[PDB]
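Below you'll find the structure, written out as structure tokens, and then a few comments.
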Amino acid sequence: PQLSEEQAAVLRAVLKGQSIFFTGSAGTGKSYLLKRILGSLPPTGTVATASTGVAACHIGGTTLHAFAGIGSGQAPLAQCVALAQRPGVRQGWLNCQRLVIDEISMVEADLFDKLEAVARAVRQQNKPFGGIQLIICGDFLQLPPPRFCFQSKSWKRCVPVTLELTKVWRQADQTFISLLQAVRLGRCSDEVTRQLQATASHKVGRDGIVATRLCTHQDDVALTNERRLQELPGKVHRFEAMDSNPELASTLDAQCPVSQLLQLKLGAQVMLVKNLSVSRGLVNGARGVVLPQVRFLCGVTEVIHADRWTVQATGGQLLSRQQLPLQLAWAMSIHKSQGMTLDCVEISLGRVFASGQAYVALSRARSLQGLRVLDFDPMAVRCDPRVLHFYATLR
Ligand SMILES: Nc1ncnc2c1ncn2[C@@H]1O[C@H](COP(=O)(O)OP(=O)(O)O)[C@@H](O)[C@H]1O
Ligand code: ALF
């Protein structure tokens, strides 16, 4: 699939060597562009960062928290930069010349400046960002973190030239497309409440697949995913294989998407993966076992295997977990649901409020039939922060 003109504008400018921030509608094409950029930019200098576990596996690796070798905190630059200045953190900090980032919406502001001086102090250069080709990407109308990074003082002073993307590539029908922006900008008519309310009835989930529901908080999804599991009668089959070399919670927590324990039963809904398939990106599925041999849509069932999820712990050092790429569907968490293109989802709008959670949830659904909104979006669902002002001064 050839790139749009809007996209290829970004490609050439990063190839030029310029720090370039570009933003885009949910499904603008943003994160696919970095797939071409990372293929375009040359190993040895590129780091492939992001702000969640799930954002880094879509792209390359490393989750900012991890790569920087720090975890925000009230440690001034001093401890931070000294914590930045151990081996693995340094050696990796020094060699990079182009630092891609993704899902910048989530990174707090203070993290940026603290990350900022840290980048300079290690490299010793007093260029804007330690003189890194600093690529950035994300949409601030999706999930917040307060104080997004553009409020940070390093921002703009890093000299990023702001670019924009349009023509949403994920949803084909303009009727659905026009919907999200109405929600995105925080504007709800009935023709922004009734198209969906109408839909609530839908049946979603082709064959054996079920609607992967989305939730406001992480705990419900932990419970709701599992309650369904114990309910399903059959072989427990909870093999897992948390084969982590140390005994550290953080590696399987932040910096990778894994749970140490994968209680995969006989027929519960297994969703997501690690891409690396011509026909299977990150879609939900289930089937019989012999080695899960899981069937998702597309009608493609093959045998699934566990791999390596390399991580850099804080203060240097590398821990790695070796678990299966799959995770339990049934109810995906919404904050973990950025950077996702989900064919079939279902969400309850009514108690799910936060400058974005509305937008972010539905927008991750290709076509309207997949989206299984529930409780009427009686306005209030669509809340907004007035960050639109920043996108508004983008004359
Ligand atoms: N230039 C392009 N060529 C092919 N597919 C694209 C392009 N731009 C966007 N897409 C589609 O958009 C999806 C990725 O959406 P993306 O913009 O990365 O999500 P988000 O905007 O939420 O980060 C992919 O499935 C891909 O097929
Ligand atoms: F803006 Al995105 F996944 F990068 F919705």
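Shown for chain A, in order and in Swiss-Prot numbering: 205-349, 357-501, 511-615.
So how was this one determined? The header says X-ray crystallography, 3.6 Å.
Note that Cβ sites are derived from N, Cα and C of the backbone, with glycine treated the same way.
Annotation comment: Swiss-Prot describes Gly228, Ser229, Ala230, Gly231, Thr232, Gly233, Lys234, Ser235 as ATP binding site. For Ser235 (ATP binding site), the count of additional Cβ atoms within 10 Å of its Cβ stands at 21 [all protein chains shown].
Looking at Swiss-Prot, you'll find the mutagenesis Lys234 to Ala noted as follows: Loss of ATPase activity. Lower activity for single-stranded DNA. Within 10 Å of the Cβ of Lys234 (mutagenesis position) there are 22 other Cβ atoms, across all protein chains.
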Quick test of your reading of the structure: among the recorded positions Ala230, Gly233, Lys234, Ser235, whose CB sits under 6 A from ligand 2?
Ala230, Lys234, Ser235
List the Cα distance (Å, whole number) between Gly228 (ATP binding site) and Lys234 (mutagenesis position).
6
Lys234 (mutagenesis position) in three-state DSSP notation:
helix
Cβ-Cβ neighbours of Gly228 (ATP binding site) (radius 10 Å):
24
Using the Cβ center of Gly228, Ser229, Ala230, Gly231, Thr232, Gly233, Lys234, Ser235 as the ATP site position, which other residues in that chain lie within 8 Å, going by their Cβ?
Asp343, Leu376, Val379, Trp380, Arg381
